[PDB]
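Q: First the structure, which I've put down as structure tokens, then a few questions once you've had a look.
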Amino acid sequence: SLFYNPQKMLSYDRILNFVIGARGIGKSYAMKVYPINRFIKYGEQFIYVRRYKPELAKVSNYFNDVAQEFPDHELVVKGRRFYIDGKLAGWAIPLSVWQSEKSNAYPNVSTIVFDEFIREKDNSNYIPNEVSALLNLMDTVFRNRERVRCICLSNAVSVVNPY
DNA sequence: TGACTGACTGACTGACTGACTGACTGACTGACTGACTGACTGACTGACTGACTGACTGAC
Ligand SMILES: Nc1ncnc2c1ncn2[C@@H]1O[C@H](COP(=O)(O)OP(=O)(O)OP(O)(O)=S)[C@@H](O)[C@H]1O
Ligand SMILES: [Mg+2]
């Protein structure tokens, strides 16, 4: 079809979703839509996870392109706040800034959302203790035994990456 | 039935780390660097040596 929807991928239900490359397949907007559908039909909070703090413009770069595809429901963009049908459930999450994470109470999020996972020829100033950072986040949110999933996508097929 | 608001707020900067790149270099080393005891034996030598001269008798 045109834009594959990842439900068949989600069928296996392992938490780690290693999707690689796929420039322009619509995994970006599928992983935008999916938590919105989950919050609408069940009531699960969602958090758009990036790596750094300085990006604030992603108030509108995440949510506009997927706002219209929903036919008959209401959406509100309030900066770091995301509202679906007048219910506040979405916020941006920086990884470089970890400390604000350790103060913030965890919203109940079924699946963490993340594409552009790989760094291609960056300045190499990524997050130190990177795999340890992801482990610390996973322990931090849902310290109970309730299961939590994660979706992570890389721009290009880098066969080996730190995780 | 309302009119600034005082404390949350987008944001939009204002100062600062390291990572990576752009030449030194002085550190390090290797390929000369011309000497310097050894070989040794090419040339040199006294040390050591075996057969011709030297004739009054064996013989007369
Ligand atoms: N719900 C949707 N409604 C409309 N178009 C969609 C939807 N989901 C995906 N797409 C399409 O998906 C295409 C690819 O856009 P992205 O979602 O950014 O792809 P992407 O797969 O994240 O690329 P990568 O892998 O991150 S480099 C766009 O042209 C959209 O039209
Ligand atoms: Mg993407």
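By Swiss-Prot numbering, chain A shows 4-166, in order.
Header entry for method reads electron microscopy, 4.1 Å.
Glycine too: its Cβ is placed from the backbone N, Cα and C atoms.
Swiss-Prot lists A:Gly24, A:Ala25, A:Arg26, A:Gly27, A:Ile28, A:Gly29, A:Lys30, A:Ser31 with the feature ATP binding site, giving sequence analysis as the kind of evidence. Here Swiss-Prot notes a mutagenesis experiment, A:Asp118 to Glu, with the remark: Complete loss of DNA packaging activity. Annotation of the published mutagenesis A:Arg122 to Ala in Swiss-Prot: Complete loss of DNA packaging. No effect on ATPase activity; the original residue is retained in the structure shown. Quoted from Swiss-Prot, the note on the mutagenesis of A:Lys124 to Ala is: 2.5 fold reduced DNA packaging. No effect on ATPase activity. What Swiss-Prot says about the mutagenesis result for A:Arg146 to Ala or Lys is this: Complete loss of DNA packaging.
Let's see these features in context: how buried, what's close, how far.
A: Note: A:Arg26 (ATP binding site) has non-local neighbours A:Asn158, A:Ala159, i.e. same-chain residues 6+ apart with C-beta under 8 A of its own C-beta.
In the structure as shown, the Cβ atom of A:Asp118 (mutagenesis position) sits within 10 Å of 19 other Cβ atoms.
Counting every protein chain shown, the Cβ of A:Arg122 (mutagenesis position) has 16 other Cβ atoms within 10 Å. DSSP classifies A:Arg122 (mutagenesis position) as coil under the three-state reduction.
Here the Cβ of A:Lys124 (mutagenesis position) has 5 other Cβ atoms within 10 Å, regardless of which shown protein chain they belong to.
Around A:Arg146 (mutagenesis position), no same-chain residue six or more apart in sequence has its CB under 8 Å from its CB.
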Q: Write down the Cα-Cα distance for A:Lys124 (mutagenesis position) and A:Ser31 (ATP binding site), rounded and given in Å.
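A: One finds 21 Å between the Cα atoms of these residues.
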Q: Can you tell me which of these recorded positions sit near ligand 1, meaning the Cβ is under 6 Å from at least one of its atoms: A:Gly24, A:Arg26, A:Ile28, A:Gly29, A:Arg146?
A: A:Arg26, A:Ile28, A:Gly29
Q: When you rank A:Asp118, A:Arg122, A:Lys124 by Cα distance to A:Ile28 (ATP binding site), which of the mutagenesis positions ends up on top as the closest?
A: A:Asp118
Q: Name the residue among the binding-site residues A:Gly24, A:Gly27, A:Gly29 whose Cβ has the smallest number of other Cβ atoms within 10 Å.
A: A:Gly27
